[PDB]
Amino acid sequence: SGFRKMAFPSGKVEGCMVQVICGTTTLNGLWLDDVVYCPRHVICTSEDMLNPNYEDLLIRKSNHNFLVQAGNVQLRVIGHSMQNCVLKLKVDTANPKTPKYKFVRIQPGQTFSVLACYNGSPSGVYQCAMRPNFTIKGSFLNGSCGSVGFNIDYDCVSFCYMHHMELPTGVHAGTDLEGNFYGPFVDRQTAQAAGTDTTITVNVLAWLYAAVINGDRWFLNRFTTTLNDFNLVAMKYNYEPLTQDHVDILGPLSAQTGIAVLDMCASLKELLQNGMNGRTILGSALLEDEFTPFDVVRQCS
Amino acid sequence: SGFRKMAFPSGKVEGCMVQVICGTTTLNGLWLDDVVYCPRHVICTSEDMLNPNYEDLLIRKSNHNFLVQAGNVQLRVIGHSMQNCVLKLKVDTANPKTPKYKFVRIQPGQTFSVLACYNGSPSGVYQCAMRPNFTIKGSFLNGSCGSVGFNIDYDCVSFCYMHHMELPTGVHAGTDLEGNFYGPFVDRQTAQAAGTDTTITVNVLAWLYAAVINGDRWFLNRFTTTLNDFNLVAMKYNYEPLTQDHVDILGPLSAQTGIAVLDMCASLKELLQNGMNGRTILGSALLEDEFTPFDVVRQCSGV
Ligand SMILES: Cn1cc(-c2cc(-c3cc(Cl)c(F)c(OCc4ccccc4Cl)c3)c(=O)n(-c3cccnc3)c2)c(=O)[nH]c1=O
């Protein structure tokens, strides 16, 4: 048993991380086939960052302005192009360690693993989730731009995130591997603030089901609730509204434990009202919201 | 900024995980050079596990009782021997993906990454600590026996743990890569429980320093305690004693924040008595103790 926040084995992503240098800038790149993906703000000076004209800055760049290093091997850039906020460096060598991969855009509440990298060198891996305000609560230092988030299914690596910036509140914003930002954020040094963050309700419910599966039942009660009555209460605690889609994806966990989804919603309503009272659930003194219903069936059932 | 429970990149270890079958038992092995390491209890049946005579059981076994699958490529076992509780299986081929490595034994309070595997295929990675009662609070399902714990220094993998069994309270027991158990446990189906666990005090203090570094500062105060006054309070809440060596390694965090160690102990003592009751620190409603001072420095300042 036991239930921890497991990240995916990072081996297939480590083999793709490289260092991209342009002028005074050093950040990370993702080497897949003969393409290196990195944030397009690699081409900026600090003065550009307030209102960068990325099209104007890139057209002034030549291939030899970009220094790419994979280990002790320096790759030769033979071309470049921009796709949304991601720069794509064509190189004369395909990465022999290129795994089976594909690019995906995830939705809030979805989880993935982050391979934090510095100077193209992987340093640590951790699991996190896309927040409802489209930020992630990562751990990033200066130099970590270009780090990627991912899931691995069987042997296919689905890249879903590339790290671009840290917001003033210490939270992090980025793009998918097609250069499209998650949320209303831009790669500009102007004033940007994430909206109010909320708890991922469907993930908390899935986590309570995993608690019942592992033998924790102290929080259940004899109550039920309607869907609308639950949302009116939960939204008073800054929880995300639960939808019928969410009710449906919890069915397998409801059928495995014999506890109806709206019955577990009644338990959560009471937990929000009473707190933990010194107790814990799966070793946590608060309600965890970064385990998806999919993740629960994976590590548990 | 930000702080999360961070594991080492597991790639150098993923390339060493193989599957080991003996009869009906299936678990994981560590393939380094031309030797595959795995728990010795793989040779036991359910009736054997009740009171095993390992030297007799292994003597009556053959190289042909060991099926070793590395991905889809079979590995011929050309020899076998026991070192303590770890079975060593000589194979015909050295592992081409063998990293620079060494076997080390860790102490309670030290942390390491665990690559949980199932049928020789890596499934997930997570960071944990060797508890003071020599257990680890891991996440293991059926078939994870043989998963290893490790740290990485530069390019060198320091293997420190191999998973053997789960205890009745849901915690886990295992050995170093030389077969020596962590804690007072034996690899036999018998009645064994873990001792009263305690909180790793030096790790909590380092974690509170990481909180200060990230802007969570409400728990600070102007007061100082003594190492004797603090340890008298710590023993009452099942906290490990704070030694002078623990204060010394918190030194870098003390200088970088301006919070002397015994000031942070005054903050910790007040948190121990007055509780938290839902108020959080680094998004946690309890005191985390699975980050060493070195973990904090590596993650918060990249030193
Ligand atoms: C040259 N250079 C720069 C970086 C790098 C750039 C950034 C970064 C990227 C962009 Cl597009 C920005 F608009 C930006 O201004 C943020 C800001 C400031 C003031 C008001 C509002 C806003 Cl929004 C910052 C970064 O946030 N980080 C980072 C730091 C800590 C944790 N995580 C990410 C790092 C790098 O890694 N390597 C490298 O060579």
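Numbers in chain B come straight from Swiss-Prot, and the residues shown are 3264-3566, in order.
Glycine too: its Cβ is placed from the backbone N, Cα and C atoms.
Packing around B:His3304 (active site, for 3CL-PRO activity) is summarised by its Cβ count: 22 other Cβ atoms lie within 10 angstroms of its Cβ, all protein chains included. If you look up Swiss-Prot, you'll see B:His3304 (among others) marked as active site, for 3CL-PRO activity, on the strength of experimental evidence.
Per Swiss-Prot, the feature active site, for 3CL-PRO activity maps to B:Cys3408 (among others); the stated evidence is experimental evidence. Spatially close to B:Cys3408 (active site, for 3CL-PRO activity) yet at least six residues away along the chain are B:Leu3290, B:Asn3291, B:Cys3301, B:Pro3302, B:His3304, B:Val3305, B:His3426, B:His3427, B:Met3428, judged by Cβ distances under 8 angstroms.
Among the natural variants in Swiss-Prot is B:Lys3353 to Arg, noted as: In strain: Beta/B.1.351. If you draw a 10 Å sphere around the CB of B:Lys3353 (variant position), it holds 15 other CB atoms from the protein chains shown.
Under the three-state DSSP scheme, B:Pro3395 (variant position) falls in the coil class. Listed in sequence order, B:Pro3371, B:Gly3372, B:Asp3460, B:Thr3461, B:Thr3462, B:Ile3463, B:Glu3503 are the same-chain residues at least 6 apart in sequence whose CB falls under 8 Å from the CB of B:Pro3395 (variant position). Per Swiss-Prot, natural variant B:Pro3395 to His is noted as: In strain: Omicron/BA.1, Omicron/BA.2, Omicron/BA.2.12.1, Omicron/BA.2.75, Omicron/BA.4, Omicron/BA.5, Omicron/BQ.1.1, Omicron/XBB.1.5, Omicron/EG.5.1.
What Swiss-Prot says about the natural variant B:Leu3468 to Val is this: In strain: Zeta/P.2. According to DSSP, B:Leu3468 (variant position) sits within a helical segment.
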TODO: Tell me the Cβ neighbour count for B:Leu3468 (variant position), meaning other Cβ atoms within 10 Å of its Cβ, over all protein chains shown.
DONE: 27
TODO: Specify the secondary structure state of B:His3304 (active site, for 3CL-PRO activity) as given by DSSP, simplified to three classes.
DONE: helix
- [ ] Using C-alpha atoms only, work out the spacing between B:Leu3468 (variant position) and B:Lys3353 (variant position) and round it to an integer in Å.
- [x] 45
